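Encoded as structure tokens, the structure appears first; notes follow it.
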Amino acid sequence: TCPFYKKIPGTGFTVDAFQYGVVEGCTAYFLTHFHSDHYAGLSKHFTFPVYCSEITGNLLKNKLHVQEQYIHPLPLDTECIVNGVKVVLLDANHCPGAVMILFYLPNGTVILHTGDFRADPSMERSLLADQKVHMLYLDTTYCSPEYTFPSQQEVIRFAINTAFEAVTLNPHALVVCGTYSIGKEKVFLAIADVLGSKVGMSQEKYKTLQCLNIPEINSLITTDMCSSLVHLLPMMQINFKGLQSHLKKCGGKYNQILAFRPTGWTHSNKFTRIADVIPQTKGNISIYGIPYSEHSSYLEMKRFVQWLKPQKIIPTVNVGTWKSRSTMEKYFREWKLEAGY
Ligand code: NI
């Protein structure tokens, strides 16, 4: 049964609710992004209208085989009427195709559902500038002040400079990057661009990247592993065993691996600056964990919410414990007292 924080009152709509069977009264199912916790339940047998971005619709059709007749892509930044209700999709600054949804309810209430997002000051100059929001359904993944991490641009700078130095010292080194979902493609694209290489990967991952509308993608990726000195592997293989095993397969072309594991936040962020990050090393294999986040930091979240000044906040992450819910409610009240709304 579908939880309350996935229903949009006064409409026939749900958000990210495909794992509960036929939801009573639902006439349109929105999907914010193509991450498995959010799409859980969709397949070729789904027969209700799905509303989403163009990129999410390419992935639903090619990766999950949802039939074309049930996929309803909407452009971004454009007022659209769905089942008699005005909606807008906005870029969420999460993974490719990820959106926030603005719903203009028939009674005059305005609701923003962030989906998963990484808040940014640029959002203060979207269509959100124009009007008031009564209810915010908020991605609270990192809603506590201990959650700190650098800008995506600083993280990419560290990865490019690390990879370029290593391969210039040793032209026989291979670079490997872990993946387990869409998102964070800049990590492997930026490293391959500095090295003058295409990125090599499995047929299944190539298929997924081909759905993402990335400009000039045919110039950037390939399924021919041997031609490439940046390889992608599933995240579970990014360990000394899995990497040893991979180096055997390359036929004595390489004598060293440098590997990257993009994570979210880890507690080593509490002590160590990005500049000062060091790898784990066994023999000719080194592994870097790098804190490349596609969710808001605490500070980014607080800035967004203090700017938007919503009347009510409904968290969508960390909702399962009383301690999490109480902690989040305290910070919402500080933010409101500090800013005066
Ligand atoms: Ni996500």
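In order, the residues displayed for chain A correspond to 700-1040 in Swiss-Prot numbering, which applies throughout.
Quick reminder: no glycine exception, Cβ is built from N, Cα and C everywhere.
Experimental mutagenesis at this site is recorded by Swiss-Prot as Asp838 to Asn, annotated: Impaired nuclear focus formation, reduced interaction with PIAS and increased sensitivity to cisplatin. Counting every protein chain shown, 24 other Cβ atoms lie within 10 Å of the Cβ of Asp838 (mutagenesis position).
DSSP classifies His994 (mutagenesis position) as coil under the three-state reduction. In Swiss-Prot, a published mutagenesis experiment is listed as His994 to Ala, annotated Impaired nuclear focus formation, reduced interaction with PIAS and increased sensitivity to cisplatin.
For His994 (mutagenesis position) paired with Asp838 (mutagenesis position), the C-alpha to C-alpha distance reads 8 Å.
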